[PDB]
Amino acid sequence: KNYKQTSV
Amino acid sequence: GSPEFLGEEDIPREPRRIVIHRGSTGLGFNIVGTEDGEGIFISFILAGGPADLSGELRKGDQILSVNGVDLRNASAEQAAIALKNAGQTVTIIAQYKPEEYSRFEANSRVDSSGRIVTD
């Protein structure tokens, strides 16, 4: 997916 | 006295400067990207968090920079580091890019006003 999600 | 709804008005597409003051707490939003580095986008803003309290960021904004650090070609991990380590005053340059963003989220598209719609 290549994909990455993160909280900041 | 016919109302005047915001919701038809185009969302501005030029870059904006957002200054968030968050002390030593999270900024209160989520970013999405690839490890490719094809843009870092806001996916989610937490109700009541510092970003929300700024009132000037939205889902679908691309984060162009944080405190002068160019993030247009960042990886998600390194963007997160930059944001988390940006200090108490965080100066974001953001630009609304709903077409690019909509490729991340299932069954989403952009309508005539530039709003992101999920079916």
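By Swiss-Prot numbering, chain A shows 94-101, in order.
For all residues, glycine too, the Cβ spot is worked out from N, Cα and C.
Under the heading of mutagenesis, Swiss-Prot lists A:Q98 to E and annotates it as follows: Abolishes interaction with DLG4. Strongly abolishes interaction with DLG4; when associated with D-100. Look at A:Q98 (mutagenesis position): DSSP puts it in a strand. For A:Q98 (mutagenesis position), applying a Cβ distance below 8 Å and a minimum sequence separation of six or more within one chain yields no residues.
Per Swiss-Prot, mutagenesis A:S100 to D is noted as: Abolishes interaction with DLG4. Strongly abolishes interaction with DLG4; when associated with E-98.
Long-range Cβ proximity for A:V101 (mutagenesis position), meaning a same-chain Cβ under 8 A and a gap of 6 or more residues, is found for none. According to Swiss-Prot, the mutagenesis experiment A:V101 to A carries this note: Abolishes interaction with DLG4. Does not redistribute DLG4 to microtubules. Associates with microtubules.
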